[PDB]
Amino acid sequence: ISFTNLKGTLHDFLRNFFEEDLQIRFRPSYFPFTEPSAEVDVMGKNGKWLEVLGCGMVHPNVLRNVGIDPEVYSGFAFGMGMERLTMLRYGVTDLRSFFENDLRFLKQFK
Amino acid sequence: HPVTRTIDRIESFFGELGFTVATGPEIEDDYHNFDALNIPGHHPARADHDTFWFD
Amino acid sequence: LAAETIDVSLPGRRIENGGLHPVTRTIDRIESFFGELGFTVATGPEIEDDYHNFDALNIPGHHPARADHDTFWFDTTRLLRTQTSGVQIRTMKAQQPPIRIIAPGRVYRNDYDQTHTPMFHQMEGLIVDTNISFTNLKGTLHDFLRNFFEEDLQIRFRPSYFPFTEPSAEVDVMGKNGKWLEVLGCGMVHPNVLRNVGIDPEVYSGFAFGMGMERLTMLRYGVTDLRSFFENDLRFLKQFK
Amino acid sequence: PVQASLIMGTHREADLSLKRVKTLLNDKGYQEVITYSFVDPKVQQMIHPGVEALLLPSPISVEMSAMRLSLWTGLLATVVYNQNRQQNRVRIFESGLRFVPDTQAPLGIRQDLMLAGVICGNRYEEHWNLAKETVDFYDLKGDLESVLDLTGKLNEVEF
Amino acid sequence: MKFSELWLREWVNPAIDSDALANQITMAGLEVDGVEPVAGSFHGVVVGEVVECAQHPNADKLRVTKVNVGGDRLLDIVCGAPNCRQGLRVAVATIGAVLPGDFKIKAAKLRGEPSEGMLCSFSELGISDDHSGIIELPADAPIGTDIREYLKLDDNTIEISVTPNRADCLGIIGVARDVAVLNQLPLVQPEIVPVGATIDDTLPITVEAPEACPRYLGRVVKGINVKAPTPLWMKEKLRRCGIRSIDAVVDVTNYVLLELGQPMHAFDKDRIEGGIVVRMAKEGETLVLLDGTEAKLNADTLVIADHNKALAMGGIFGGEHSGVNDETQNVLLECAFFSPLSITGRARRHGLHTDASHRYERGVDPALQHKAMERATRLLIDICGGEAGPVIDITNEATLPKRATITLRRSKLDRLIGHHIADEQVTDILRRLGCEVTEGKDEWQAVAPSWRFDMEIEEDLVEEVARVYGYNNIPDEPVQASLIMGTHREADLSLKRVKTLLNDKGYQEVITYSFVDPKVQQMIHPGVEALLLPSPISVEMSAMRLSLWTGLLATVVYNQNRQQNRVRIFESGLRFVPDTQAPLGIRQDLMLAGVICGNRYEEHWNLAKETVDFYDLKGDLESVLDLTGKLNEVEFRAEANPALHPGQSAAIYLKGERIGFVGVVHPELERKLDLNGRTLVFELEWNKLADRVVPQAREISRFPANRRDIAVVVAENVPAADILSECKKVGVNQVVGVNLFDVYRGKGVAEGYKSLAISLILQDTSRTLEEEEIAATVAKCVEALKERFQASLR
Ligand SMILES: [Cl-]
Ligand SMILES: [Mg+2]
Ligand SMILES: [Mg+2]
Ligand SMILES: [Mg+2]
Ligand SMILES: [Mg+2]
Ligand SMILES: [Mg+2]
Ligand SMILES: [Mg+2]
Ligand SMILES: [Mg+2]
Ligand SMILES: [Mg+2]
Ligand SMILES: [Mg+2]
Ligand SMILES: [Mg+2]
Ligand SMILES: [Mg+2]
């Protein structure tokens, strides 16, 4: 498992989530459980980069503490907030409306 | 809920790749949420996450 | 205050739930097993021509498995399909490997018996890639049968013949009567089949398989007569909710 | 095990799954049936008079010699089958292809996937709090509006 | 971290514009949160000198001045700032100038006197919030020059987020070094000349915690003027990095912190008693911080003390009276390396977060303290005057951190990245980052530089190579793995299938907060102590939910306040019930709950307007439970719950296992919460019913069936389901159907009794039945109801 696989798998995912051959960049970041670590942005219609994903190659100490050999195995992990992706997908403006649970708001997602 | 729609879509995307959905408790100990992720007690991620502690 | 005590055990106000046909339950289980392997569900017309149902599957006009096939013919070209391979041929002609498709649908044979109906449901799977081997055919179908019957059951692979595969095989499960029960046919895709759809057998390889949905439904849920599936008795269908 | 790439398929959120519709019908009191694609032309001519069906020159029998122009012949036959066995209330559906001769279609026969069903008898089984009432047009229309509502286009539907 | 772009470009100036630089910084792992100009937009403002300044003859607080801007003649300008005087170098907005806000400067009269321009303040130019008076420029300010050139106002303040790794990127030198690496440019560093002592003044310094403080540099600077003004160039570099100018001494130490990343502190030397002792705090030792608040310290906290008392929190916060004050004349400059493990967490323990603590707990370059001390000494003397003593160096070489020697193998590099990077590029990248690189047999031996606290293992070098090579220069490639199915179980009941049924029964899904208001939850579950949140977001969101009803009912009230009476919702999620026998003393169970209220349907031309009742909600629950195939083994028993109507509530059982509750909300609890009317709630323990029976086909009788109706009169308190269940149990082989079709209680039956009309379907798989066998089996059910319920047949 390599960083190329992390890039290919997350590129595949974002293209199917937004149903669009959209612009995607990987940039260096930091997470204590991955090394190397990356964050993933998509080119929104507003012209700016929007953070959607954090990811990286699983740290050897994480694999060691769970009984997996980093000399033999490797892997990547990723994370993402559902609310932010939901806002970008359906055009929700305010995040608080997810937990206000206004029936006129939830009715739109039948 | 629109969040549920998003969760179900993503599960089906990775389910086709052999990914199995796994769940767990929302109240966890300091080991499985920090120490097991290379985040010891002296790491600022325990404070940068703005953790809700009970003890 | 007021004591409006009611009998909470009285039946609630609702309309009864319906269910799915037992064959539909079987098809949905198999689709989910292979969906987790990246297989796509593909469908097509039940009335095919002699090319997709025979010639494209390495079955020429002079082949015995054509006239001696219990095939429903309308004329010299059109027929009721005996295979679900027609959609696999069309998909292979439109795209290069990797291929990973399963094709459920109704197929038609002539004879009518206690264990054979003029119409039944069949699912065929197809995978084409670079290093697909017979070992992969064995491992994939073994995993499938273990999940379909939910037990470490005893299976066996046995030589057979299908014009569209070489080597060809059939898979049996050890029946409850101590005898082997034919469950499916399979094999490595014949090079002529790949060549006719524009796929190089020197670079790519694959296996295909086929199974009857009614037969597997009978073994899974203990249905003794195949006629029950198409009589559609509500007392029989209600059991599979 | 097979060694291949983990590439995700093509997904479209605008797809409405037939299984989702079958689930809603089940949740509206419908049982799924599966009938033969070739039916009796004598009965089908009573339901669709004058419409010539694709006949089989060598069928299993004359009662199974006409490719179905619709699912109604098989569905209504399933009703009579169950009604002959002391079951008046029959609420069933089926998904399957129809076969309509079309010179502009492949092989001269158009094969469209259809979703059909039929209800009869009382709205509910005998219930201590629900009155015995025969189903009417607005009962079946309501179940259809629930199906069509899954498309999000019920505001553009006309009866 | 905020910094000036021009200041950064004094160390490395790549031939790219401001936008490409900010993106380059983000592409290094330093996410740019924003880029802001250091001043407002304007033109036509130049330097000037107040050649003459006199009192306004018709305005008390105004002044009339003759301003020289290097033109053919002097300017008449009226100004009311109290600092305007006859020798000031000022910023002059000439005629035609356009200040921020399209404020055009034109010739006009103010209180009668002519004014050919305006003398500007920092606020009027958008530089800062300083509107106390007009800008005072240095005495050698070039008169004809645009202040945008003289004050270099064509600059940007770049704000970056710096993760805990990259402790080296918390100062100008650190960010510039990494930018230099990305551009393959050399780093331009200022010449920092050691000062050289002119006096021998020292004081004793002892380090009692050498593991916490491997290096402590102290220096006496005698005879300084603490009231000396900070030069404008230093004030601007502070401001453009987000730091306000306070006094000259702390401005110098803040400038060194920004320039080099090294925190420094100045004590009042004449308030240090005896000497300096760097030691752990005593347990309970108190210290009044610089903010006037008291800190009660623990024995694990490093303090900078004297021979009698503690003076400051080591590398965190200074004390109130030990710091520089208005009458300070002699200071002791502090510049130290503190071990990060000895500093981390102590600031947050006392609610502190300073520029010093932030850097020390992440890692300050341990080869930096001498250069920073000489930098601060020279700046302090050039600004405040005075004389410097010798540097007091208390360094413990044993506890100084060691630069790590890391082996980077070609195999691990190629496996983790999946894309080959040339050997020469790998060596070049690691060397430009500061590593001592020895090339070997398909491997590199790199000694990490002193400033990197994130270079300990091989994977750290893999990230450094990959990030400098560029993440987007690494191609995509799908995962090549096995296609194994995994374990399926047809007996699993999907929660998504159950949600789909509730949607098909008129229910909308909601998601509420897991923590709720205990004052509201105590109304629903009185006396039940819930796990509370110490220091929560709010007291209204401080109690972990014991059930989902608090959030569901809050959602009902929320929508009813918006003119929506009919609410039918459900939610799946965990409950949190304290249990000493449960892991972590709290049992977390996945629940499925919901609530309905209002009319049965929306207003319809053929459906009657009636309010939902118990059997409307129970019917939906039966539809859910019927997906398990075990509905015939479900029992609804009347049971008390403080939130439900005692006569219209039920506990739900499945084969004798309690799986949930359902009932009408109690009218008192209904009047509370301000519910619009009758509301009905339920909650189910999901994992109790997440299983379903896998069907096994049974033989269907080809022989006709018989129906026999019976009229069973029982006591009113007899559950009707038990009558039906007893009929199904006694009739096993023939009775293939038991159904209740009528319940009567009125004229015809005695008060307190009820008649149950039950249909019995009898059928055999091998023969037709005649009246003798039918009545025999029907009578067998009647006597069973008579033995168990003392029933009677009418
Ligand atoms: Cl068997
Ligand atoms: Mg970020
Ligand atoms: Mg999908
Ligand atoms: Mg239903
Ligand atoms: Mg055979
Ligand atoms: Mg055999
Ligand atoms: Mg071959
Ligand atoms: Mg049977
Ligand atoms: Mg920031
Ligand atoms: Mg690193
Ligand atoms: Mg079931
Ligand atoms: Mg379970």
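Just so it is clear, chain C uses Swiss-Prot numbers, and the residues here are 87-327, in order.
Heads up, header says this was done by X-ray crystallography, 2.1 Å.
In case you wondered, yes, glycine gets a Cβ from its N, Cα and C as well.
For the natural variant C:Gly98 to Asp, the note given by Swiss-Prot reads: In thermosensitive mutant pheS5; might cause subunit disaggregation due to electrostatic repulsion. Recorded in Swiss-Prot as a natural variant, C:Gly191 to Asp carries the remark: Decreased affinity for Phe. Per Swiss-Prot, the feature Mg(2+) binding site maps to C:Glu252.
The DSSP secondary structure for C:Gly191 (variant position) is strand. With an 8 Å limit on C-beta distances, the recorded positions from C:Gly98, C:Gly191, C:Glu252 that reach chain E are C:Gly98.
In this structure the alpha carbons, written CA, of C:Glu252 (Mg(2+) binding site) and C:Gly191 (variant position) are 24 Å apart. Distance noted between the C-alpha atoms of C:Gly98 (variant position) and C:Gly191 (variant position) is 39 Å. All protein chains considered, the CB of C:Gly191 (variant position) has 21 other CB atoms within 10 Å.
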